[PDB]
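Trainee: Quick one: the structure is below, and I'll ask about it shortly.
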Amino acid sequence: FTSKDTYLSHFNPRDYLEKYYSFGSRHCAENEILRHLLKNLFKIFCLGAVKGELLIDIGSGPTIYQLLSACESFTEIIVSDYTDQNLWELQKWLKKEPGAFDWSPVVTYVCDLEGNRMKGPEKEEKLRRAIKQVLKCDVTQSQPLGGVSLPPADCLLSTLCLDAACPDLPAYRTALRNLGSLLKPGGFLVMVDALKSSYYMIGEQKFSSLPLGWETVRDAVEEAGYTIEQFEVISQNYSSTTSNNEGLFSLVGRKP
Ligand SMILES: Nc1ncnc2c1ncn2[C@@H]1O[C@H](CSCC[C@H](N)C(=O)O)[C@@H](O)[C@H]1O
Ligand SMILES: COC1=CC=C(C(N)=O)CN1C
């Protein structure tokens, strides 16, 4: 199983973004998954009771797509990742640097989803404004943010991270417990991840995944104490040879 060290030495943020999040003419399977992810996140953050002051995103990588609807419902956002170069790629975009990844097509799509009450540049400004901190994190640690003093979060978000970070089910359960240390009683856990995937690719670079069915995900989350408020299966697959996933899931849990 892919180690933490392999992420540091092999994960190329710009390549990752180009292959999965360009929302262009190529990578059509990847485009379809992204549309569905954005639809589910819109419903989770804009149509429900998932709102509050502070949201902490765990394992953000170099991406912001998972935060676009969230910033309508949360005033403060903290993003975090294990991999230093991912955080720097994120910063390129936050600081509006030349050469930052083009998120426009994604931003436009979310604006469309939210009824066009807002144009692209306004949405991008609002997200930049909401993101308060960009921090190192390690989900495998009892104190995932290195024990920095932060208020307990109203929402804990993690997309496409836990399957990649956990070599087996005991490790997956431990990571779930670890994340809970950051969340208020009554707070929301929002999770997205691949189903039944044992790997994903960034070009030639292969990264491990823990293959889990939706029932197994449900049980692990429920055994961690969460009341599952929402759970959806996304029945789309990544491109052949890109992953062996059979769909993805999204879920909303509430901490007792
Ligand atoms: N032990 C760990 N703790 C926190 N993050 C980890 C981790 N091991 C791997 N990761 C991160 O998990 C991410 C998987 S790529 C997922 C990126 C983004 N959240 C998206 O939805 O596309 C990588 O950015 C990697 O750095
Ligand atoms: C697009 O990024 C990803 C795709 C599939 C993954 C998996 N666990 O199969 C993980 N992952 C980060």
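Here chain A follows Swiss-Prot for its numbers: 5-260, in order, are the residues you see.
Determination method: X-ray crystallography, 2.0 Å.
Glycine too: its Cβ is placed from the backbone N, Cα and C atoms.
Relevant sequence annotations retrieved from Swiss-Prot are reproduced here:
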| type | residues | note |
| --- | --- | --- |
| MUTAGEN | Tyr20 to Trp | Loss of N-methyltransferase activity |
| BINDING | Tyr20, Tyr25, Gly63, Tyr69, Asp85, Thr87, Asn90, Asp142, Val143, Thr163 | S-adenosyl-L-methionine binding site |
| BINDING | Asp197, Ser213 | nicotinamide binding site |
| MUTAGEN | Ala198 to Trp | Loss of N-methyltransferase activity |
Trainee: Can you tell me how far the Cα of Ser213 (nicotinamide binding site) sits from the Cα of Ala198 (mutagenesis position), in Å?
Mentor: 8
Trainee: With Cβ-Cβ distance below 8 Å and at least 6 positions apart along the chain, what are the contacts of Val143 (S-adenosyl-L-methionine binding site)? List them in sequence order.
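Mentor: Same-chain residues close to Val143 (S-adenosyl-L-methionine binding site) (Cβ under 8 Å, separated by 6 or more) are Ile62, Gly63, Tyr86, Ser162, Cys165, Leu166, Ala169, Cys170, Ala179, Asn182, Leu183.
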Trainee: Can you tell me which of the binding-site residues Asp85, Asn90, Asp197 is spatially closest to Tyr20 (mutagenesis position)? Compare CA atoms only.
Mentor: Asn90
Trainee: Provide the number of Cβ atoms within 10 Å of the Cβ of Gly63 (S-adenosyl-L-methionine binding site), excluding the reference atom itself.
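Mentor: That number is 25.
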Trainee: For a Cβ distance below 6 Å to any atom of ligand 2, name the recorded positions from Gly63, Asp85, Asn90, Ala198 that qualify, or say none.
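Mentor: Cβ under 6 Å from ligand 2: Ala198.
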Trainee: Taking only the residues the record lists as binding S-adenosyl-L-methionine, namely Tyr20, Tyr25, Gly63, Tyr69, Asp85, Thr87, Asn90, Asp142, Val143, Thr163, what is the largest Cα to Cα distance between any two of them, in Å to the nearest whole number?
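Mentor: The span, Cα to Cα at its widest, is 24 Å.
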Trainee: Secondary structure at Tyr20 (mutagenesis position) (DSSP, helix/strand/coil)?
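Mentor: Where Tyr20 (mutagenesis position) sits, the three-state DSSP reduction gives helix.
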